[PDB]
Structures are given as C-alpha cells and as structure tokens.
Amino acid sequence: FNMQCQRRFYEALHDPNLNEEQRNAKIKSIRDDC
Amino acid sequence: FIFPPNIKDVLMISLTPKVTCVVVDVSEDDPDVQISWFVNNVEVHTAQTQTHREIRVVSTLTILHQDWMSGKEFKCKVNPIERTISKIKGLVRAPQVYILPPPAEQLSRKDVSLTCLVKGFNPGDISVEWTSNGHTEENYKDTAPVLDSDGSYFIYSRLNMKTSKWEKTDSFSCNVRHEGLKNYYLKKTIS
Amino acid sequence: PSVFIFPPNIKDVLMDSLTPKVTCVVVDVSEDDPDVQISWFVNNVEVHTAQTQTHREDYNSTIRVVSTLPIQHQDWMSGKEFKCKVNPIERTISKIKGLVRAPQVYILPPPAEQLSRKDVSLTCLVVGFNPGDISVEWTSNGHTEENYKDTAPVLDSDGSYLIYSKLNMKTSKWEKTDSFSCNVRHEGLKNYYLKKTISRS
Ligand SMILES: *[C@@H]1O[C@H](CO[C@@H]2O[C@@H](C)[C@@H](O)[C@@H](O)[C@@H]2O)[C@@H](O[C@@H]2O[C@H](CO)[C@@H](O[C@@H]3O[C@H](CO[C@H]4O[C@H](CO)[C@@H](O)[C@H](O)[C@@H]4O[C@@H]4O[C@H](CO)[C@@H](O)[C@H](O)[C@H]4NC(C)=O)[C@@H](O)[C@H](O[C@H]4O[C@H](CO)[C@@H](O)[C@H](O)[C@@H]4O[C@@H]4O[C@H](CO)[C@@H](O)[C@H](O)[C@H]4NC(C)=O)[C@@H]3O)[C@H](O)[C@H]2NC(C)=O)[C@H](O)[C@H]1NC(C)=O
C-alpha cells in the first residue's frame, strides 16, 4: 500500500498554514505525482 | 435520488470519488434527460451521464476529495427537480479493530472463517478489506454497519478460505479505512 | 389509502409457545371517513378471529388501521395463502417455499487484545443457512442476556446466508460466569432449535 502519498495527502489536507488555493494545488501535485 | 461518494474513494488520494445522481420515473420512449450539476451553486460540466431501464438515469460527477471533506454542496438539477448533498459534520469516533481466528470446531472442516471485528466507530461509513502477505484477498463478505447501544457502529467481515491456506499462509490482514483513523488507514495482522 | 400485508415473525412460527400472526395495515386513512372494513381469508375461506384497531400516527399526523390475524403454525408452514380484504382492497401473503439448509453455529471467544480492557465482546457466527429468516438470542446458562445486537442476514456467494451476533459484557462477568449460550432458531434445524455453548474456563 502506498503509505507515502496517502500520508502526504492526509498531512496536506489538514495543514493549517495553507489556503484553499494552495491546498488544492498541493493535493493535485501529490495526486498527480502519485 | 442523489448519492454520496463511496467512503473509500473519498479517503484515498489514489481513488476517484464520485457524487451520483439517479433519476426515477422515466419512460423508455422519452429518455432525453437533461442533467445539470452544481458545486456550491456554481455549474460544472464534467459529468458522465449514461442511461438504464427497468427507466432510470445515472449521472456521475467527479469531485475533489477535499471539497467533500470541507463539506461543499453538490446539487443536480433535472429537466425542474433539484437534489443537493454534502458531508455531514458529525461525531467522529475511530474504529477499534480486532481479528478473530476461526472457531476451534471449524478447524476440522475443509473451510475456515477468518473474522474481522471493527467496532466503536462514528460515523457508520467504513471500508474493510483483506490481504495475505500483501496480496489482495477477494473471497470475503461484510455485514452492514450496525448501531451499537453506546451510539457507535460495529461491522463484521468474514474472509472465507480453504483450511490448507489458513495453515500454510504466514499472515492475513484486515485493512480498515475510516475518517477517524490517522491517514484514514489502519492495518491489523494475524499469524 | 393504501394497504400492506406482513408475514408472521419467524420466532413466532418456530416456537409453539408463541402465536404467529399475519398483519394487514391500511395507511393514510382519513379522519372524515374512519370506516375501514377488513376481512380475512385463509385459502379463500373466511376467518373471523382477527383483532382490529386504529392508531394515530403522530409522526406525520396521519391515521392507521391495522388488522392482526392469529394463525396456526402448521397452516403457515404448509404454504397456505392468507388474504385480507379491506373496504375493495385485497392483499395476499404466503410462505416462500424454497431451498432449506440448516445453519452451522459457532461462538468466537473475545479477541485477546480485548481482555486487557474492562469490557469484552462475545461473537456468534451463524453460516450457510436457507432461507434467510432466522432467530438468534443469547443466554447465561438459561437466563436471558439482553445486551446484544444481531446483524442483518447477508447473502453469501454460496447462495446461503450468514449472520453475526455480538454480546457485550464486562470482563469480570466473562470470568465469573459459568458459561454463555448462543441460541438459534431456524426451519432447517431439528426441532427448529440449536444451542451452542462456550465457557471462559
Ligand atoms: C405517515 O407516516 C406513516 C408511517 O411512516 C413510517 O413510520 C415513521 C415513524 C417513519 O419511520 C417513516 O419512515 C415510516 O415509513 C407512513 O406509512 C408508511 O407508508 C409507507 C409507504 O410509503 C409504507 O412503506 C411500505 O413498507 C413496507 C415495509 O413495512 C415495514 O417497514 C416499514 C419501515 O420501512 C415500517 O414503517 C412498517 O411498519 C413495516 O414494519 C413491519 O411491520 C410489521 C407489521 O406491524 C412487523 O411485523 C414487522 O416486524 C415490521 N418490520 C420492520 C422492519 O419494521 C414495504 O414492504 C413496502 O414496499 C412495497 O410497497 C411499495 C409501494 O409503497 C413498493 O414500491 C415496494 O416495491 C413494495 O411493493 C411490494 O412488493 C412485494 C414484492 O416485491 C409484493 O409482494 C407486495 O404486494 C408489494 N406491495 C405493494 C403495495 O405493491 C412499502 O415500502 C410503510 O409501511 C408505512 N408505515 C407504517 C407504519 O404504516 C405514511 O406514508 C405517512 N404519510 C404520508 C402522507 O407521508
């Protein structure tokens, strides 16, 4: 199981220092890179 | 009838969550159903619409994982009848997960049952899957979530196998996905 | 107003001690004309033993009329047809005759990781039965245990059903008590009954 991207996803989904625009971009990056 | 994304599709970044909309009471002779979609009152156009008959129409919209966890509205207008949906902000309890070995009196059968008990969770949306040594196990059934006296849910999953496999296989794993879990993922393993 | 008809409870059918009953329900009756006449027919032969009553449904401010016909165990199992006539509306119910396969019953003891805590779960596994109508209840050497929940029957790839039941108790009770029993009622068992027992020690 790809625990890395899931954990990046999870961490990024709950990251307070990111705005909705930056959140969606980070998630899309994680989602597309893996 | 509108429907939420499957819980596993929502919690896994490697999956594609879909909000579904189904139209009931439609004839075979006038099947042209125009279905629109909105995300927080903003029209989107990337919806897949196929047809079926008993006639009902299944329109599928792809959505962002976070947009459901953040609880945006998802409405499908039909022509007009309008149904919305979103994720309820409710109580969240993470599941306790136990594996029960087969009952002793079953070990003299051809088949044995491996039981996963997942309990004490909120809300009732959960995903339970099986693996052995990392390979996918497909021969299993699960119960629907049941409300427990304390207000939580429990579920049983039964992995059915030949007794040869039970005795010769190193390990089996119950894989749970729920929003109460860190990373939305937990794996319990038995040998 | 519409009408619905309901089969008796499986536990009432299997236990001779209990009276099974067919039930006819007329929903959305009007307050203006509360006159609902309901007659019963066992194999097109009229019976006159049903008790009828009216219910106010506070959920949505509607009225409900429900007719309950007490039937004999043999007639239901032999596939006799039961029909209620409401005035005309007719509804018919009869036992679904099909494959009959007796369940196997197992009691799974609490998982080891749960014995460290102060409550434990006892699990009853019931598999490979047809039809899906079944009764599972727990006892403590005969005495009724009530802190338990069943699941709905699930259709296996076998074509048969399986069902689980979870009895909850404190770990202390699980050690102090002599034994516990999963009691199963199904039409495929001898005498419609089977008792599996487990003991901690
Ligand atoms: C005002 O409120 C009342 C009450 O609403 C009910 O109670 C409140 C508290 C809420 O929880 C509501 O959600 C709840 O529904 C409304 O009255 C209801 O009206 C609906 C119709 O819209 C009826 O639905 C039917 O239900 C039966 C199953 O009924 C059981 O389960 C219901 C819960 O879903 C429960 O409410 C019932 O009481 C009943 O429960 C059983 O009762 C018996 C007897 O007391 C008991 O022994 C059992 O132990 C108990 N079991 C359980 C689990 O509770 C369902 O079978 C019907 O489906 C048929 O009919 C549909 C058409 O309406 C059709 O589309 C279906 O396909 C199906 O058709 C049948 O198909 C089979 C084979 O395929 C065939 O053999 C049949 O002939 C065929 N029948 C027909 C007619 O074609 C249906 O879904 C509710 O029963 C009823 N509730 C009550 C309490 O009467 C009322 O509508 C409200 N008024 C307004 C204006 O809104």
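Residues 126-212, 219-332, in that order, are what chain C shows, numbered as in Swiss-Prot.
This entry, so its header tells us, was determined using X-ray crystallography, 2.7 Å.
Placed from the backbone N, Cα and C atoms, the Cβ positions cover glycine too.
Counting every protein chain shown, the Cβ of C:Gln162 (variant position) has 10 other Cβ atoms within 10 Å. Under its natural variant annotations, Swiss-Prot gives C:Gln162 to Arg the following note: In allele B.
Listed in Swiss-Prot as a natural variant, C:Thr193 to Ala is described as follows: In allele B. Taking Cβ-Cβ distances under 8 Å and a sequence separation of 6 or more, the neighbours of C:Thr193 (variant position) in its chain are C:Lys146, C:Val147, C:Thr148, C:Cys149, C:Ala175, C:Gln176, C:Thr177.
Counted within 10 Å of its Cβ, the other Cβ atoms near C:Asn299 (variant position) come to 18, all protein chains included. According to DSSP, C:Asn299 (variant position) is assigned to a strand segment. In Swiss-Prot, a published natural variant is listed as C:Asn299 to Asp, annotated In allele B.
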Roughly how many Å lie between the Cα atoms of C:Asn299 (variant position) and C:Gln162 (variant position), rounded to a whole value?
47
Between the Cα of C:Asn212 and the Cα of C:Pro219, on either side of 6 unmodelled residues, the distance in whole Å is 5
